[PDB]
Amino acid sequence: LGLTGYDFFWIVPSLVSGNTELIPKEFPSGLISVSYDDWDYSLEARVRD
Amino acid sequence: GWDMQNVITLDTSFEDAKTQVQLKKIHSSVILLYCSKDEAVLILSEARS
């Protein structure tokens, strides 16, 4: 429909961007999303907390 | 004024591909259609869809 491009910013919750290792080919680049951090917040720190 | 928004030429494969993208950018306006009757049937069915 021409709703995706440089001038359109699709912002989505963690619901659609879950399992960041699996990215569908229909997700436009620049798809802003918010999610719980699994990179810097390590599991050892999680257990300690 | 004559704000002719766009000119669309459906070469072939009205329902297959490459025609839905063109037909989806037509907004609320007057659509001058030039084709044959047996082909206007298909074009208008796709437009309703």
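The numbering of chain A matches Swiss-Prot: 246-294, in order.
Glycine too: its Cβ is placed from the backbone N, Cα and C atoms.
A mutagenesis experiment is reported in Swiss-Prot for this position, A:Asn264 to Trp, and the note states: Nearly abolishes inhibition by Zn(2+). According to its DSSP assignment, A:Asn264 (mutagenesis position) is coil. Sequence-distant neighbours of A:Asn264 (mutagenesis position): no residue of the same chain at least 6 apart has a C-beta under 8 Å from its C-beta.
Here the residue is the original one, while Swiss-Prot reports the published mutagenesis A:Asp282 to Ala or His with the comment Nearly abolishes inhibition by Zn(2+). There are 7 other CB atoms within 10 A of the CB of A:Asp282 (mutagenesis position), with all protein chains counted.
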Reduced DSSP assignment, A:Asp282 (mutagenesis position): coil
